[PDB]
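Data first, discussion second: the structure below is written as structure tokens.
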Amino acid sequence: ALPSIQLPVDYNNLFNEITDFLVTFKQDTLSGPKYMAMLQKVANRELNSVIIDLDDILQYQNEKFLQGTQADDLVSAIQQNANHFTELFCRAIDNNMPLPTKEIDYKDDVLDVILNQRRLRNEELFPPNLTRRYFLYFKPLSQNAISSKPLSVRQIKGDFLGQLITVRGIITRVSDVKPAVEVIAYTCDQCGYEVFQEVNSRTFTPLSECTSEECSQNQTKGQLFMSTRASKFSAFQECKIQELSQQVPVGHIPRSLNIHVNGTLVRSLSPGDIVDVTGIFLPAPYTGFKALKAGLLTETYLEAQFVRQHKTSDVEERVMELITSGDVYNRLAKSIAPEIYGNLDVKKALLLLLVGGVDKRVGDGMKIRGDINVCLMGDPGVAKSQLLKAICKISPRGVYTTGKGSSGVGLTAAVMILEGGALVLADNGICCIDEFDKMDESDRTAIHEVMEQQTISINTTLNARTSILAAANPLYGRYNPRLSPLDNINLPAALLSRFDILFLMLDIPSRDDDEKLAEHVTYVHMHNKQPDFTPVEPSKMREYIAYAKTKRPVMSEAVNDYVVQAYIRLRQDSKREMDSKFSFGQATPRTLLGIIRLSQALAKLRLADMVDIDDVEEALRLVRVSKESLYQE
Amino acid sequence: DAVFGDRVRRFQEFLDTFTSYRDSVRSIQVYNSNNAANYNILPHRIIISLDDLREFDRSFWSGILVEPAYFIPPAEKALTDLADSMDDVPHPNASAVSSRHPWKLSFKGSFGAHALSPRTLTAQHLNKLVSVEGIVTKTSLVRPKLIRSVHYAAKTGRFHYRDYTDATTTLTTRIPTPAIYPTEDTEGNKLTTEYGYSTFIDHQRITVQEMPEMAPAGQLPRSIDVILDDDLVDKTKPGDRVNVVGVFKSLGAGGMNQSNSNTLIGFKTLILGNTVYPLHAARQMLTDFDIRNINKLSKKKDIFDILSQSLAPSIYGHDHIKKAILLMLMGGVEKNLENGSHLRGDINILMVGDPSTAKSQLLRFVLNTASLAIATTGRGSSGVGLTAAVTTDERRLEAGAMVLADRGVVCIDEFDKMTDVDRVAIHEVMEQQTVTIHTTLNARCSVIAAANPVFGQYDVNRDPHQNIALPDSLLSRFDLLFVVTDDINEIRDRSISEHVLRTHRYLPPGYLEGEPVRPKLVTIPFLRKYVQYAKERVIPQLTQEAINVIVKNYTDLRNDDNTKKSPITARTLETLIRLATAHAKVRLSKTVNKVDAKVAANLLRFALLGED
DNA sequence: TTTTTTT
């Protein structure tokens, strides 16, 4: 029934090699042993988990090859049976565990106090897993291959079971954290002795009968009582990773795959971001009754080892490099959509929105949003959609949306228990709306509920803090000078006031402009790079945006007085400019607020500790250019 | 057993009689070794002619048909032994040795009574090899099986393994295996299941509805599930025709058990498919002789003209639209920049004409000429549906008509009758080459459009855009716009009447006059093969001269005050470059000729400013 | 239950 098959691997010698590697391996190339230092941290309880790097094992095997000693191929044997090798790794960690350099606070650890007492009363008494307070993990092998190469859900195969492997795909959902009894401790009063049971299955049958030798000697039939303070418990969480849309074949739906995340690895993931997680693919045993029907067919799962989501001194150095390159605001603006030619003012406004303004909350309770919102109004074929998609790609958490593609309620929060909508997915990001003119005013009301106050009201509520961007075509598909600017915008004055700035661009034939645009476009076609200033990398651009946001500049007396004078001037200019052809909308105290946020964003991009009158004038100039683009005609 | 050993020896004798089968098993093994070294490993499954097994031993072939459980297992064991002997099996993995993959056997061709349909399937076919063909339906999602629950007793040093068998998976009936991992080893040490060492083969059981045409009127087509394993799993999907060589198997108590008091239920019957064959009923096939002929055709002075004249040869007066259709069939070159900007590999053409102008007939001919095409009618077409589709199913997303055949061209009748909102959803396909709903579906498909004037009769006084229902932005989104409408001329009417009379006078070879049916031009399959060969072997790229020609053409289109079907744009410049790549693809040239770019710009000029 | 949307 059990035909033994000798295989070209010996677990004893492999574990001896693992224990040797734990003590010998050190980050000398990066520079006691590094693994020994991690073990000492775990002994101090400063480290609650262990992660064994497959690249470290490969480097140790290469060192053994240089020494001439034959490598046990530990890195490859991990790919062979990582689940089996993990127990040997834990045993080697127990063997090579240093004494705690720092006190473990054993008195606070009721389990430790009771463990000393139980050993004294007893004088593998308790499970080694119960003795261990750390969780093993495996770092994916460095590229130089199943673990190193990420896989899709459909790409994964049943042969990959028992093997460490990395996967790529959208996280469909994450199960709520639940306790997991790694070891259940049973206690019986009749014996006075504790009996431990180690649970390694999805479900367990309680002992329900005292196994204590004291109860056996007394002949009493004791009723075991589980103790939460004595039984080991570990957080258990599940994740559903679904295949990336590119990985999905045409005409096929991506498949979500359940993943088991336990211990310190629990709660690490968020559904919004794509994750590249290396984990030992393993079968999921069926229950008894369901397995009787399933037969040889078996369920499967993945136990994550190393989790990585796509999206300091180095960041500070990069920001300093951008500052040394200089003119950072205009440089980032030109870096936005380098393939697109022109629209530098729109790019600068987009960069200001990306940096955002300072969010202010008064002591009395008033809260003024610091997030900036922008709108783009342009004739067809002016790269409105292209610029919006480029901005969405620039935003790590931003979401691109279309007015016809998604309902306003669905974008704010799509009803199926509530689930986050496109705006919630745009939390700490920028929600982009393509063809915003086509979007219905009914959904625009839902957008207006959130633009003025970040929170969403439905009951269920979410903070929904984000920056709003909109791209709209002018009424009848193109701008009409006979139509007023407000008529061509075709938007509510509430929307205009909630928006910090709206940009109007017109398509006017021009020989030199056509020649320059054709030159840039032909250069882009013949060579993917734009002809010409070098755009900053998107990672450094996002880092600079975060560094600007960290500044949080405050207004000064001179800047505030100048902004008040500008507010009076704008109100008077609206009172005199009731002519619809020249009227862009009445002056707004809230708009001066939006102006305050834009000045704060400019001072953030300049990294000024306080807002500057130059920043306020630059924001006013952005609005002035928004009007002057139409004035030029 | 002993008969199974005799069958193993006889199947080894069959493999000796047909050296190609043993060579194919060894070729799978050698390819597996070479591909394991290079990195893509061939499954250990072998398909042989049923007539070949009959030639080796008619008794063996008929015996496999009569008792597949008794014969096919021993025959596959013989094939596996031959494969194990032939294979070098260098550096085998412990998991691979645990897998011990059997060499599957399948019979091909000459099925006869074994060839079957679900309605014609019989209880006598149960426990007998058969071949069943029908439309697939209700295919099961792939679920991993378990060849053996390999385990390892703790500290014992020995890996105890427990095999599991399934009656559907094994043609022979067997007492059910526990299918439960042992809690403790036979030695008494605690037993832990060995993941990885345990072997899991994907298993899928797909029902196969009888073909709806084969289904009797007043009756629903019968459906018989076919077991699939390893590569056979997920071989076909519901709604797709398939033929599977599989042994029908009686199964279950069928009311014989004491629990079934009524005993009305019959014994469960599930076919166990040795192999699954998807069936077209397409895709053109290219051979070396046809490739040399295609090279000669490209060497012809007007290769694009020859291909266009071959396209829709019976259609009259739409030859320029057919040249544009050949350019669209090439599609141009698709480019993905390091910046991420996308250049479309598809060209969209629109032609407006009165009903019975045969512009929609030319569009239908283009749908037939394309190996894959999407058909829609503007009165019955919704652009939201073309961009994406929604199924109630949680709801399951469905590809839109434009998203369907995302590489292939889409021919639309009455495109002017299609609404402007539908045209905006189509513009998402035309320019962005992708559709966003929050689900996103790629929509890079070419959109050939048959349309009619809004008045129903084209007017020369009316602008072409005014006659077209599409907006000027939509016309710009289209790579080409045409005005082919019905007209009355005397000589042309005599010619068209002679053409219709010639279509009537055309005689099918099998049907004589008075019997109902049922300068050189490449045959339609050969021209489809030429287009496929263009896309497969030629990737035209912009040259300096051709690029300058396209740029100057776009600049002059933007500069000229003469009326155009669509406003000139940088998108029109990109369309001119793509059409140049399409003409060069028809030419099978890696670099687009400057004259080819000028000819594509001439097609675009015929599309916009006027006939050119 | 509650959207969602096709009848």
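Numbers run from 1 along the shown chain.
Just so you know, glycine gets a Cβ as well, placed from its N, Cα and C.
According to Swiss-Prot, the feature ATP 1 binding site maps to A:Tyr341, A:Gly381, A:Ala383, A:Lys384, A:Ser385, A:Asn473. If you take the C-beta of A:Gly381 (ATP 1 binding site) and look for same-chain residues 6 or more apart in sequence within under 8 angstroms, you find A:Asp507.
Quoted from Swiss-Prot, the note attached to the mutagenesis of A:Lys384 to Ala (Swiss-Prot position 466) states: Loss of MCM2-7 complex helicase activity. Listed in sequence order, A:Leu376, A:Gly378, A:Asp434, A:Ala471, A:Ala472, A:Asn473 are the same-chain residues six or more apart from A:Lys384 (mutagenesis position) with CB atoms under 8 A from its CB.
Positions annotated as ATP 2 binding site by Swiss-Prot, on the basis of similarity to another entry: A:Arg498, A:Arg590. A:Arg498 (ATP 2 binding site) falls within a helix when secondary structure is assigned with DSSP.
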Hey, which of our binding-site residues A:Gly381, A:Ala383, A:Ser385, A:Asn473, A:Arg498 end up with a Cβ under 8 Å from chain B?
A:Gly381, A:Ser385
Report, in whole Å, the straight Cα-to-Cα distance of A:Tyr341 (ATP 1 binding site) from A:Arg590 (ATP 2 binding site).
33
Measuring Cα to Cα, how far is A:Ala383 (ATP 1 binding site) from A:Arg498 (ATP 2 binding site) in Å?
24
Maximal Cα-Cα distance (Å) across residues annotated as binding ATP 1, namely A:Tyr341, A:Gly381, A:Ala383, A:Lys384, A:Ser385, A:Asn473:
19
Let me know the most crowded of the binding-site residues, choosing from A:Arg498, A:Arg590 and counting other Cβ atoms within 10 Å.
A:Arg498
Over all shown protein chains, what is the count of other CB atoms within 10 A of the CB belonging to A:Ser385 (ATP 1 binding site)?
22
Distance, A:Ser385 (ATP 1 binding site) to A:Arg498 (ATP 2 binding site) (CA atoms, angstrom):
22
